[PDB]
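This report concerns only the one structure given below.
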Amino acid sequence: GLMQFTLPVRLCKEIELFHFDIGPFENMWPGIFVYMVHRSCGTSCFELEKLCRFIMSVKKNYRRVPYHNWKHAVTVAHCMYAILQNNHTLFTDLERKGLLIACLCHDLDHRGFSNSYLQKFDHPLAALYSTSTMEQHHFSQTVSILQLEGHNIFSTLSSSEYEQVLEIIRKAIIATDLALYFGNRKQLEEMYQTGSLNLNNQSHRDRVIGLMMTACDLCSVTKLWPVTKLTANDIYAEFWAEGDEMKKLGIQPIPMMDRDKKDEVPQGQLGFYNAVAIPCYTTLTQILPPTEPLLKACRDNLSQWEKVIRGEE
Ligand SMILES: CNC(=O)c1c(NC(=O)c2nc(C3CC3)cnc2Nc2cncnc2)cnn1C
Ligand SMILES: [Mg+2]
Ligand SMILES: [Zn+2]
């Protein structure tokens, strides 16, 4: 009960900032996650024994892939932590509990391949889940781990609070399917501009939580340039492997995944910042003004890619 997690001074201060990098020491990430749960939720939200067992089972079910790995899970949870801490009063106790767990669990058992590749491969998961294939798998894995003996971190919730939190986590994880982001943000854009956005409307909160999940999921584009640039290598290592696997199915991959077109990466990043990231953090900043630092950091990284193209690096 009286057992706080404490971090070294530098981490204690920087963990509160959106651009925090969780570092190369894997063994500190569980403690960093528990620290965030304690400050974001309370020291009572979860039985520490059960939370610790949950965290270590989640870690075990992330794979050793260059990007969609345990570090990504904790990184995406930290962004959600920073959003929740900068928007104290806007979110329920249930939402703060569910969303940190949703972020930790959102890419469970990722293999480093897109929904498109699963469908073209004719992977069994693509027969079981026609849309948001990996994301329905991720929620399935989350429920599976929650049901391991000693792993139900929600057992102290009432029956209806339990159903509500699993529904928050399900929508949160499904929302990380980028195919759904485009229409979700368009709808949120319309609602904010015509002034119909209403956070007491459950269907509207769902949409806002969805955008928060896209924003946390993409948060590697909101780090200091050296972090963003090195993470970009990790995600391209997965894209190129998928492109290799497309060529093995006798399909020319999209240029994003073709390692023969590495020269086109800088312009491909511009498209991605302009088509996805900048729009995502702009709408998020309009709805949740204290998330502006994510938009500023994202614009800084776009500018750095423009500099790469102009040969200045
Ligand atoms: C829809 N367009 C695209 O997905 C797209 C690209 N996607 C990315 O670069 C990228 N995608 C994602 C999730 C959607 C999988 C996450 N992070 C990404 N980039 C990144 C950069 N630096 C650090 N961390 C991450 C590139 N070119 N294209 C046409
Ligand atoms: Mg995912
Ligand atoms: Zn992710």
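Note that chain A carries Swiss-Prot numbering, so the residues on display, from first to last, are 724-1036.
Any Cβ shown, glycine's included, is placed from N, Cα and C.
The secondary structure of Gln992 (3',5'-cyclic GMP binding site), as reduced to three states from DSSP, is helical. Annotation for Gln992 (3',5'-cyclic GMP binding site): spatial neighbours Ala955, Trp1028, criterion Cβ-Cβ under 8 Å with sequence separation of six or more. If you look up Swiss-Prot, you'll see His791, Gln992 marked as 3',5'-cyclic GMP binding site.
The active site, proton donor feature in Swiss-Prot is assigned to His791; the stated evidence is similarity to another entry. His791 (3',5'-cyclic GMP binding site) falls within neither a helix nor a strand when secondary structure is assigned with DSSP, and so counts as coil.
Summarising the annotation, Swiss-Prot assigns divalent metal cation 1 binding site to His795, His829, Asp830, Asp940 and lists experimental evidence as the type of evidence. Residue density at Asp830 (mutagenesis position): 25 other Cβ atoms are found within 10 A of its Cβ, drawing on all protein chains shown.
Looking at Swiss-Prot, the entry for mutagenesis of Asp830 to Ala says: Loss of activity and of zinc binding.
As a published mutagenesis entry, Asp830 to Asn appears in Swiss-Prot alongside the note: Reduces activity 1000-fold. DSSP assigns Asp830 (mutagenesis position) to coil in the three-state reduction, placing it in neither a helix nor a strand.
The annotation divalent metal cation 2 binding site is assigned in Swiss-Prot to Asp830.
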Among all the protein chains here, how many other CB atoms are within 10 A of the CB of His829 (divalent metal cation 1 binding site)?
28
Distance check, please: Cα of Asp830 (mutagenesis position) against Cα of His795 (divalent metal cation 1 binding site), rounded to an integer number of angstrom.
8
Within the set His795, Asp830, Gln992, which recorded positions show a CB-to-ligand 2 distance under 6 A?
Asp830
